Amino acid sequence: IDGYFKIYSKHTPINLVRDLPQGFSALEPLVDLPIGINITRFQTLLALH
Amino acid sequence: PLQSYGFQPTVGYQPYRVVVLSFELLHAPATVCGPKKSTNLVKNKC
């Protein structure tokens, strides 16, 4: 938003094997980077065995 | 096209070191600001 790249996160130990458990939690603000570029496309880096 | 600077190893011809501070004020969000002095806290006082 307006040149600020905001990253939110939260980590939770869970049991459900494949999907989100029924429940609720909120994500923390972490960092709000002063990143002055445009973004419209993206990709995920992954670990490969 | 380019000539060498005849700086001899020996005042108007003396080597002056110059630094130019060119300030980009719109290409990004604000990033550099001068520090400023704080002040002590006082309790129970408007």
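Residue numbering in chain A adheres to Swiss-Prot, whereby the residues present occupy positions 197-245 in order.
Recorded method is electron microscopy, 3.5 Å.
Cβ coordinates come from backbone N, Cα and C, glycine included.
Annotated features in Swiss-Prot:
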- A:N234 to Q: Increased resistance to neutralizing antibodies (MUTAGEN)
- A:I210 to V: In strain: Omicron/BA.2.75 (VARIANT)
- A:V213 to G: In strain: Omicron/BA.2, Omicron/BA.2.12.1, Omicron/BA.2.75, Omicron/BA.4, Omicron/BA.5, Omicron/BQ.1.1 (VARIANT)
- A:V213 to E: In strain: Omicron/XBB.1.5, Omicron/EG.5.1 (VARIANT)
- A:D215 to G: In strain: Beta/B.1.351 (VARIANT)
- A:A222 to V: In strain: 20A.EU1 (VARIANT)
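Feature annotations (Swiss-Prot) mapped to structure.
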residue	record	CB count, 10 Å
A:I210	variant position	10
A:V213	variant position	5
A:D215	variant position	7
A:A222	variant position	6
A:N234	mutagenesis position	5
Legend entry - From recorded positions A:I210, A:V213, A:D215, A:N234, the one whose Cα lies nearest A:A222 (variant position): A:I210
Inset, instruction - Work through the variant positions one by one (A:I210, A:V213, A:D215) and name whichever has its CA nearest to the CA of A:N234 (mutagenesis position). - result: A:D215
